[PDB]
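Comments concern the structure below.
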Amino acid sequence: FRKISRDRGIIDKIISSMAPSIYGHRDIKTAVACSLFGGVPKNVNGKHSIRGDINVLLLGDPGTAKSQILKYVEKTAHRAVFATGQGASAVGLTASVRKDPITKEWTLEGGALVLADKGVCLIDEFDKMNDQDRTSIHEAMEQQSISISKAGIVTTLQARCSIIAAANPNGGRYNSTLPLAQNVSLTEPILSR
Amino acid sequence: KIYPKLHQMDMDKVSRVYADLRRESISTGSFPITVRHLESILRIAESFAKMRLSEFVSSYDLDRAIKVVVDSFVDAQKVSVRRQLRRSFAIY
Amino acid sequence: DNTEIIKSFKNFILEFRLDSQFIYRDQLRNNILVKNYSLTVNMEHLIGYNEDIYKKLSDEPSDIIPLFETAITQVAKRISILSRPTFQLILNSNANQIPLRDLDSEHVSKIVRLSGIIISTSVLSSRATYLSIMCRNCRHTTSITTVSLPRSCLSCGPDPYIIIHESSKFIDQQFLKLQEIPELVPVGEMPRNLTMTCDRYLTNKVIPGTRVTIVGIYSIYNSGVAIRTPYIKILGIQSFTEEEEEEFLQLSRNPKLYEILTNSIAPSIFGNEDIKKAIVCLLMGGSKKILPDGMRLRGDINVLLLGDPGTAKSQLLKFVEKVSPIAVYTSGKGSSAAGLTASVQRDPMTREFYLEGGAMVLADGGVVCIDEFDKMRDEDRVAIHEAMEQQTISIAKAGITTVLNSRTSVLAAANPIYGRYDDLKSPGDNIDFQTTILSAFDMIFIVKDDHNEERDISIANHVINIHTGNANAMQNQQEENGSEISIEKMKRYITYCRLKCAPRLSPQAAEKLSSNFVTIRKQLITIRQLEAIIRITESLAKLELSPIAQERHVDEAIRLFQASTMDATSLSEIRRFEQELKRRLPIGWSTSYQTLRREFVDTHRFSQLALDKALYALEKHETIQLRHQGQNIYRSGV
Ligand SMILES: Nc1ncnc2c1ncn2[C@@H]1O[C@H](COP(=O)(O)OP(=O)(O)O)[C@@H](O)[C@H]1O
Ligand SMILES: Nc1ncnc2c1ncn2[C@@H]1O[C@H](COP(=O)(O)OP(=O)(O)O)[C@@H](O)[C@H]1O
Ligand SMILES: [Zn+2]
C-alpha cells in the first residue's frame, strides 16, 4: 500500500478508477469515491455525535447510468445492501417483528439498514416509492440508527451506513429552466440529509 | 487504520465560502444550504486526506473539498442565474 | 437442630433491641393490632444480630424461609395471646443488587437483589395453602398443608381422596413482569425481561411502568430442549451522598446557575439560547396540583419544534435523551398506538392475558423524545391527546376495558409541510394535522435559518474548532471554570431536583401573570395558555430549588412564551401608525425599514417601538409584507 501511497497525486488515481467502464461524469465519480472512503464519525467528546459517511443523491434524465453506478458500489464496498423504490416497504427496511419459536416472546429482526451497518445502503428509483416508505429513511440519514416502538419492543439499533440514491425528475425530463426544488417531487428536508 | 486530524489554518477559506454560498441562496430557489451542508465540505475533505493515508487535513485537501461542494450548488441553478454565479465564485 | 434457627429468630423478634426499644416485637405487635399478618424484617439488622443464620439463609434458604413463616407465626400468636393464619415474611435490605444481565445458572435457589421497572402485571389468582381431604372409599379424613394428594388411603384403590372444600384455606397470588431500565441498556439490545410472582400482602402494590427495587429468590420452573423459564419468589420490594447534597446545594447557590446550565445544554451547538432555555424548563417540568374535586393538573411541559430543516432540531432531542434520567427516544414512522401506549397481550409463561405498557408507558415520570411527529398517524396522535391533557391511557381491546395513568413529558419535533415555513401563511396552513393539536402543546418553536453574513461566520468558526478537537479542551476548561456542567453531574442534579423540591407560586408572580395575559387577550390564545406559563415558573423554581416560584422566573417565561407562541394606551399610537402608513404608502408601493425610521421616527411622528409593533401588526393583518430582512417593505393589502 505505501508504495502506491507515496505516488504523487493519488487522489486522481482513485477517482479515475471509480467504475472505469463509465465515460465522463467525473464530478459524480468523485462523490462515489468520497462516499466509499467516508469521513470520520466524530463522537465529539462522547456527549455529541456526528455522522461520518457521505450521502449522495443521483438525479437526472434517463440514460445517464444513475443506477448502474449503484450496481457498482454494491460490488466494491465491503458491505452493501441494494433496494428498489416500489419494491421496498417501511417495515422491510427498518425492522420487522417476530415471535420466538422457542420462548414465544416478541423478537425483532433487522432490515436492510440494520444489515448495512458499517457499510452502504443503495436505493434505486428513490422518488417513485410511496411517501411512507420514503419517510422511514429520515432517521437513518442523520442518526445512523433505527428507532422502533412496536408490540412492546422499545429499542434502537445501529444503522451506520451511507445512502446512495438514484431518482428521476418530475415528468421524466429535467427542466433546466426551473430550480431543482421545483424539478422533483421531494422537499427541502429530504434533500437536506 | 486512517483517521486524519485537523488544524484550523484554512478557517478563513472555508468560512467565507460558507458565507458566500448562503448569500447567493437567500432569494433563489435552490438547495437548503445550512450547517449540515458545511459539514460536507469538512467530511469530504477528510475523505481526500484519507485517500492519501495522511493523518492531517492539509490545505490542498480542503481545496479539492471546496471545489466539489461549491460546484454542486452552482450547477443546480436556472440558466439565467447559473452564468452569473459562474463568475461570482471564480475565486474558489 | 433447626429449633435453634427458630429460637434465634424468636430472640431476633421478641428480644432484639434497637434505639433502646424492642422494635421488632413492637412493630409485630402493632401489626397484630392492625391485624396485618405480616412482618417486615430488615436484613441489615439480621446480619448485625446473627451472622451464622445469615450464612445459611443466604446460601440455602430452602428450609430457612419455611422456618421463617412458621417461627414468626408462632411468635406472633404468642404476642397475640399475651395482648389478648400464617404470617407473611417481608424483607427490607440495602445490600448491593446484582444486575439483571448478571443473573446466571449459579445463583439458583439463592436470595438476590434486583432493581428495575414493572412492564406488565397479571390478575389475582387463588392458590391453596391448607387443605383437608376425605377418602371416597371409606370416608377417612385428614388434613394437608409442590403439594399433591396422596395416592392411597391411610385407613381403597388408587387416588381415593377427594378435597373437602368447606374446610380448606387458600391464598391469593399475582404474576409480574420485570425488565431492566432502558437507560442502562446499550443500544442494539432489547432489555431483558424477568417473570416474578408475589402473594398475599405483596400483591397489587405496583402497576406496569413502576420502577422498583427487588429482594427475592432466584429460581427456575418448567413451562427449547430443556429451557426452563426463570422466575422470582418475591420477598420484598421498595419503590444521595452528604457531600453530593452539599455539592448540588452549592450548585443551587451559584450566582450564574441558570445561565451556566443553559450553556451546558448541548454546548457543541452555537447560540440558540431561547430554545435551550425552554428545554431546560422541560427537564425540570412543572409542579403538580390537585383540584378540590379530585382532578389533577398535567405538570409536563410539552414543546414542539416546527422550523426549517438543518437547524440542529434533531440533535436537540438526542441530547435530552442523554440528560434525562428517564428517557425514551422514538420516531414517528416506526411507532404505533399499541407500541406507544398500553396494550393487552397473553403471557405464554402463565397462559394468561396481561396488561402490557408501551413506549409512552415506560417514559412515565420522565421525558420522551418523539421525532417526525407530523409523520405518525392520527390514531397515534389521538392516544397522545389523552396522555397530554389527562396523563391517562384508556385501553379497550378484545372484551376488556381499563384506564392507565401516564405522567409523560413529550418533546415533539415536527417538519412543517412545504419543507420551509412560509411567513406569508398562518401556522395552521403550514401544518398537516388536527388543529386541536395546536391547543395541546404548551409551546411551539418555529425556528428560522435566514441567510446572514456575520452570524454565519461566527457559527462556522465554532464548527471548525469542534472538528479540530479544540472544543474538547475548551469544554474541559469551561467545566474547570464552572461555566459548564458535566452531563452526568447535571443528570444527577436534575434527578436530585425532581425528588426533593416542589415549589408553589407567589402572589406577586401571579398578579403580573394575570395583567400581561389580559393585554394579550385584549389585543387578539385561550384561557389555558396563561396556566401553561405557571408550569414554566414552577420549573425554574425547581431548578433553583426555591420553596416558592418567583416573578423573576416569569419574565423569562413570558419572553420565552412570546418568543415561542408569537412566532407568527400605547396600542392607540401603534394603530395610529397603521392609519398614517395606509396614507403614506398606497397599495402596491415599496419602501425600506430605515426609510420609515428616517421619515417617521427621526421626525418623531411615532416612537420606534410603535414602528416595530405596527409593522408586526400590519404584516399579520395582511396589510404589508417584510422582505429581505427589512431592506424592502411592500404593502400587500388594505
Ligand atoms: N456516462 C455513461 N457511460 C457509459 N454508459 C452509460 C453512461 N450513461 C448511461 N450509460 C448506459 O446506459 C444505461 C443506463 O442504465 P440506468 O443506470 O438504469 O439508467 P438510469 O440513469 O435511468 O438509471 C446503462 O446500461 C449504461 O451502460
Ligand atoms: N447552531 C449549530 N451549532 C452546531 N451545529 C449545528 C447548528 N445547527 C445545526 N447544526 C448541525 O446540524 C446537524 C443536525 O441537524 P438536524 O436537526 O438533524 O437536521 P433536521 O432538522 O433535518 O433533522 C448537526 O450535525 C449539527 O452539527
Ligand atoms: Zn379409604
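Start at 1 and count along the chain as shown; that gives each residue its number.
In case you wondered, yes, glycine gets a Cβ from its N, Cα and C as well.
Residues or ranges marked as ATP binding site by Swiss-Prot on the basis of sequence analysis: C:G307, C:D308, C:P309, C:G310, C:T311, C:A312, C:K313, C:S314. For the published mutagenesis C:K313 to A (Swiss-Prot position 422), Swiss-Prot gives the following note: Loss of MCM2-7 complex helicase activity.
Closeness to chain A is evaluated for the recorded positions C:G307, C:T311, C:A312, C:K313 by Cβ distance, with values under 8 Å counted; no residue is counted.
Screening the recorded positions C:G307, C:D308, C:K313, C:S314 for a C-beta under 6 A from any atom of ligand 2 leaves C:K313, C:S314. Chain B lies within reach of C:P309, C:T311, taking the recorded positions C:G307, C:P309, C:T311, C:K313, C:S314 and requiring a CB-CB distance under 8 A. Within the same chain, residues at least 6 positions away in sequence whose Cβ sits under 8 Å from that of C:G310 (ATP binding site) are C:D449.
Less than 8 angstroms from the CB of C:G307 (ATP binding site) sit C:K313, C:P416, C:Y421, C:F445, C:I446, C:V447, C:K448, C:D449, each of them six or more residues away in the same chain.
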